[PDB]
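Encoded as structure tokens, here's the structure I'll be asking about.
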Amino acid sequence: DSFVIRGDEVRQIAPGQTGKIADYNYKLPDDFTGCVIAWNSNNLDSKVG
Amino acid sequence: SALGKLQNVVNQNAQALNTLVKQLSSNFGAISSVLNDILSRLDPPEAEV
């Protein structure tokens, strides 16, 4: 699964986590197994305007 | 005082039952001794702890 979110929300992506994106956008099962990969994208996903 | 033999059985049963009932009001290390309060004060990931 691939998507782009804000900087402070990288911690919210975990089982048994509560938040606006956690509740209304993306929810992880409590028994989730796997790995999580995230990286900054200022060089690609940033515009002066 | 002739019937101590039959009184001892009743006393032992009542005292064992009383101890079993009274054992419910113990933290055992948890924050609170009632689980209804626990379920209504913390998120599940530590509520289960």
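Chain A is numbered as in Swiss-Prot; shown residues: 398-446, in order.
Any Cβ shown, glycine's included, is placed from N, Cα and C.
In case it helps, Swiss-Prot gives these features for our protein:
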| type | residues | note |
| --- | --- | --- |
| VARIANT | A:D405 to N | In strain: Omicron/BA.2, Omicron/BA.2.12.1, Omicron/BA.2.75, Omicron/BA.4, Omicron/BA.5, Omicron/BQ.1.1, Omicron/XBB.1.5, Omicron/EG.5.1; complete loss of interaction with host integrins |
| VARIANT | A:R408 to S | In strain: Omicron/BA.2, Omicron/BA.2.12.1, Omicron/BA.2.75, Omicron/BA.4, Omicron/BA.5, Omicron/BQ.1.1, Omicron/XBB.1.5, Omicron/EG.5.1 |
| VARIANT | A:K417 to N | In strain: Beta/B.1.351, Omicron/BA.1, Omicron/BA.2, Omicron/BA.2.12.1, Omicron/BA.2.75, Omicron/BA.4, Omicron/BA.5, Omicron/BQ.1.1, Omicron/XBB.1.5, Omicron/EG.5.1; May enhance affinity to human ACE2 receptor |
| VARIANT | A:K417 to T | In strain: Gamma/P.1 |
| VARIANT | A:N440 to K | In strain: Omicron/BA.1, Omicron/BA.2, Omicron/BA.2.12.1, Omicron/BA.2.75, Omicron/BA.4, Omicron/BA.5, Omicron/BQ.1.1, Omicron/XBB.1.5, Omicron/EG.5.1 |
| VARIANT | A:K444 to T | In strain: Omicron/BQ.1.1 |
| VARIANT | A:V445 to P | In strain: Omicron/XBB.1.5, Omicron/EG.5.1 |
| VARIANT | A:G446 to S | In strain: Omicron/BA.1, Omicron/BA.2.75, Omicron/XBB.1.5, Omicron/EG.5.1 |
Just to confirm: which same-chain residues, 6+ apart in sequence, have a Cβ under 8 Å from the Cβ of A:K417 (variant position)?
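Listed in sequence order, there are none.
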Based on Cα distances to A:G446 (variant position), point out the closest of the variant positions A:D405, A:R408, A:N440.
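Of the variant positions A:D405, A:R408, A:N440, A:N440 has its Cα closest to that of A:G446 (variant position).
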Please classify the secondary structure at A:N440 (variant position) using three-state DSSP.
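Note: A:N440 (variant position) is helical by DSSP.
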Starting from each candidate's C-beta and looking 10 angstroms out, tell me which of the variant positions A:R408, A:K444 has the most other C-beta atoms.
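Within the set of variant positions, the most crowded position is A:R408.
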According to DSSP, folded down to helix, strand and coil, what is A:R408 (variant position)?
coil
